[PDB]
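Have a look at the structure below, then the notes.
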Amino acid sequence: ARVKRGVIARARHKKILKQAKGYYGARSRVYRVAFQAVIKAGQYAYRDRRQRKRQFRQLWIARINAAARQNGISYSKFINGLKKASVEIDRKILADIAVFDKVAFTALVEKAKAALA
Amino acid sequence: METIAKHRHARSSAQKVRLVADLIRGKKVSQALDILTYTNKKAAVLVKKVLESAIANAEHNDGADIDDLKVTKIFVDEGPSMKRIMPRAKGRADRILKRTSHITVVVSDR
Amino acid sequence: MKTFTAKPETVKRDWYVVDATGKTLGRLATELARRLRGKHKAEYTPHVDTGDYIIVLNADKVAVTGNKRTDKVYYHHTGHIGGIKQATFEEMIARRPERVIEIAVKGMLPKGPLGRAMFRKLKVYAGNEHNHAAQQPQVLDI
Amino acid sequence: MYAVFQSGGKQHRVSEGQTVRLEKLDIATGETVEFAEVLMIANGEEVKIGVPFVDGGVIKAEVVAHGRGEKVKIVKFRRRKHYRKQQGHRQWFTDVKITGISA
Amino acid sequence: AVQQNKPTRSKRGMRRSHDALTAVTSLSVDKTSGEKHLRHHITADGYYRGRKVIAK
RNA sequence: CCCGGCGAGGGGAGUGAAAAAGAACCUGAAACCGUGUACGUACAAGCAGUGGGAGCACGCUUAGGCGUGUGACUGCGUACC
RNA sequence: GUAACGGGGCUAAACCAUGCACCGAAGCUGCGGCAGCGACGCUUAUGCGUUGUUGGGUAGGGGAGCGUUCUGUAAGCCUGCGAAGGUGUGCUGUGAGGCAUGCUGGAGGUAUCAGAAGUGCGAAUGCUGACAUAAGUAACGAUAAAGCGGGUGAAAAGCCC
Ligand SMILES: [Mg+2]
Ligand SMILES: [Mg+2]
Ligand SMILES: [Mg+2]
Ligand SMILES: [Mg+2]
Ligand SMILES: [Mg+2]
Ligand SMILES: [Mg+2]
Ligand SMILES: [Mg+2]
Ligand SMILES: [Mg+2]
Ligand SMILES: [Mg+2]
Ligand SMILES: [Mg+2]
Ligand SMILES: [Mg+2]
Ligand SMILES: [Mg+2]
Ligand SMILES: [Mg+2]
């Protein structure tokens, strides 16, 4: 029972090459190079599912800081005031309000200031 | 109406022929012929023959209108290469490739 | 929903004029860098230039503490083998006063294409006169 | 008029008529779900929360669909170490359509 | 003496960026015969600047 | 029958179920080399991806932050055995 | 080549003491999902609702699978109203994979449950064929040497006179 490897080998190689579309030069054409690139890409993606969470929180904090200082308080003190006032709105929502509803953000700041007093 | 003429297995490298082909891409047939007449390249002779054949095909097989004809498409493809041997020094042998080309010219009134 | 992103085509930028007379070099620079980057706006986006245009007047009268007038040295290499050149703060102020402020701010801006674009919005003048009256700059005490 | 509520360990700012994708909920397709813990309601004036959750805030929503999200591929690899592992994943979700926000 | 890495097809095209040929641009027309010719050269029929130079 | 050197090669006509089955002939993969179209690219520094992301083109849908292609700018990031 | 804060800069943005905030990891918590191993209640080939807890990994040990060729089931079943092979697209599983379908192709293919293996390749300065790169680059083999008129020819520096 001799087994020829042609049909199966072709299918495996095409699978990897399909995932390498868009890559530069040999990275999207040659199997040896394409395989390494596909593996690397997956390794970055696993790491970046975690990094995405870090970067977005960092962005929200920066926007809250700016909006709060426009109302005359720093981010650090603003967060403390909300905690003392038992407000549980998270940073994702706070950053959204800071950009779209500036009146509502002012009301939040006043509540924080009252609690700190 | 598109008319085609081809010179398959032409004895020239595709690279050399492509230089001449670029000169006439998109030009009117009359202008193209003049350009080729005064190009001092061996490939110019080859390309001119194919262009003339395409013009003749359009006139005889199709509906003529030479004045209206224009070189819509021209490309050169690589043909089969012939392998030869070149003796070098100290008994070593090298391989010589005699490259060929496939010349395609398309002329169209539109 | 997705987090809001500033659009480089719809960013609104304002013009400001600052006087540098008797202001500490470094402390002034940090504020310039913040506003050039746009960190003071709620629409701050790290990949979009959302900052403001800032005119700096009287760059020759900027102040430094300690003995830095005579001891702060600016180094640069020309690219030729020896080519290491030095200039003290006082010498820089005498030859090209605007450079002092520009150099400080550049060191505090992000490096890369976007950072270079942010630097172009800074206009530094050695004297008390500017020619951008058409842009109607607003006084900024910073 | 928008309101903020917490569902699957995450918060969402919504308005009437908007469709929001949440973590899988144990309700049928046509059923109506009510979120009683409203962090904030802002119409003309804004109602905050002296203590978490506005007194009478209720958000009514109708379940729309249950499905799985796009496939993500997990790749683990240790160079020079003869180790490689791959895994797939599709996360369940529940879409709801906000019907009414009650102050 | 020899390369350490294989140059790409991109760099090959960039080197050949200056290999394009130039057309003649204009062909002169003889005043008498009306025959096209390269400027300052005799025509195929032998005419040059109107005169029947050369008997061939 | 037509172009060409009474060439090579090709375009028609005709045969055939099929000639993109034409003798360099079943099927005809990949490397490699071209022509056309969309988008990007001539002040910007590195394993060339990955995470975010504007604009443009083309479909869809009465838009509906949909889909496909491209990817300015930006965080992170020194192949494999 | 500044080159003994990473840099800018700093007279605090340094150091000492005290205090309260905040940032900060794949740690912990929240929400959704999967698997292993124990105790449970039921029910028995168990499974659910439970219930605790556990799941970085080289050499290496243990467990469970995918796919390929061939034999039986099969004188069955699918197929010129289009087989295998090729090339796209959509859907689907935790993975090796699977399924459907457009185009190409033009005659074979094979469920299920079993059985047997020339059963899976990226590396071995592996083996054979094809095709790249350098590159239209070096070179065209004695530095005895050519010039012109005519001829022939589609074309003549090289042939003939
Ligand atoms: Mg010998
Ligand atoms: Mg950096
Ligand atoms: Mg013939
Ligand atoms: Mg064939
Ligand atoms: Mg470079
Ligand atoms: Mg975290
Ligand atoms: Mg954990
Ligand atoms: Mg393990
Ligand atoms: Mg192989
Ligand atoms: Mg040459
Ligand atoms: Mg060279
Ligand atoms: Mg040379
Ligand atoms: Mg010789």
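We read in the header that electron microscopy, 2.1 Å was used to get this structure.
Just so it is clear, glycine is given a Cβ too, placed from its N, Cα and C backbone atoms.
DSSP assigns B:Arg8 (variant position) to a strand segment in the three-state reduction. Non-local contacts of B:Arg8 (variant position) by the CB criterion (under 8 A, 6+ apart in sequence, same chain) comprise B:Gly79, B:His102, B:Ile103. Listed in Swiss-Prot as a natural variant, B:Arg8 to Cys is described as follows: In strain: SK1048; decreases translational rate, tRNA binding and subunit association at 44 degrees Celsius; does not alter 23S rRNA or uL4 interactions; not erythromycin resistant.
B:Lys90 (L-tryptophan binding site) has a Cβ environment of 4 other Cβ atoms inside 10 Å. The L-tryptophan binding site feature in Swiss-Prot is assigned to B:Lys90; the stated evidence is experimental evidence.
For the mutagenesis experiment B:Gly91 to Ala, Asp or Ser, the note given by Swiss-Prot reads: Abolishes translation elongation arrest of SecM. The Cβ of B:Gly91 (mutagenesis position) has 6 neighbouring Cβ atoms from other residues within 10 Å, across all protein chains displayed.
Under the three-state DSSP scheme, B:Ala93 (mutagenesis position) falls in the strand class. Quoted from Swiss-Prot, the note on the mutagenesis of B:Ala93 to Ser, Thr or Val is: Abolishes translation elongation arrest of SecM.
A C-beta separation below 8 Å, combined with a sequence spacing of at least six in one chain, links B:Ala93 (mutagenesis position) to B:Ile85, B:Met86, B:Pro87.
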